[PDB]
Amino acid sequence: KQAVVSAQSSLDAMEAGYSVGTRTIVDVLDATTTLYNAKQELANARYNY
Amino acid sequence: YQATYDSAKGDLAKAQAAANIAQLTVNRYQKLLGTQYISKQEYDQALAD
């Protein structure tokens, strides 16, 4: 849950860092990708729960 | 005096150009302060401009 939230606002902070160009679109797909990873961690870990 | 006259008009247009650039950096470094977008630093750089 904290990884989904921090990956979400961190995803939006990568949208900030890409809107200013300090980070490329690669990090956008890393916080995006890692965000969906944490989505399957939480929801799939509800299944494993 | 015509040459220095219209030359002064031309450098006047140059000051309008650079002042336009500095004004647009003030505006679009001004509408996003206090955030991850733009800080006080490059804002005051645009104000020095």
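We're sticking with Swiss-Prot numbering for chain A, so the shown stretch reads 367-415, in order.
Cβ atoms here come from the backbone N, Cα and C positions, even for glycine.
Quick look at what Swiss-Prot lists:
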| type | residues | note |
| --- | --- | --- |
| MUTAGEN | A:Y384 to F | Partial channel opening. Increases sensitivity to vancomycin, by allowing its passive diffusion across the outer membrane; when associated with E-389 |
| MUTAGEN | A:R389 to E | Partial channel opening. Increases sensitivity to vancomycin, by allowing its passive diffusion across the outer membrane; when associated with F-382 |
| MUTAGEN | A:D393 to A | Decreases inhibition by hexaamminecobalt(3+) |
| MUTAGEN | A:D396 to A | Decreases inhibition by hexaamminecobalt(3+) |
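Mapped onto this structure are the features recorded in Swiss-Prot.
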residue: A:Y384; record: mutagenesis position; DSSP (3 states): helix
residue: A:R389; record: mutagenesis position; DSSP (3 states): coil
residue: A:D396; record: mutagenesis position; DSSP (3 states): helix
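Put simply, A:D396 (mutagenesis position) is 11 Å from A:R389 (mutagenesis position) when counted between their Cα atoms. Rounded to a whole number, the C-alpha distance linking A:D396 (mutagenesis position) with A:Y384 (mutagenesis position) is 12 angstrom.
A Cα-Cα distance of 8 Å separates A:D393 (mutagenesis position) from A:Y384 (mutagenesis position). Around A:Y384 (mutagenesis position), the C-beta neighbours below 8 angstroms that are at least 6 residues distant in the chain are A:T390, A:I391, A:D393, A:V394.
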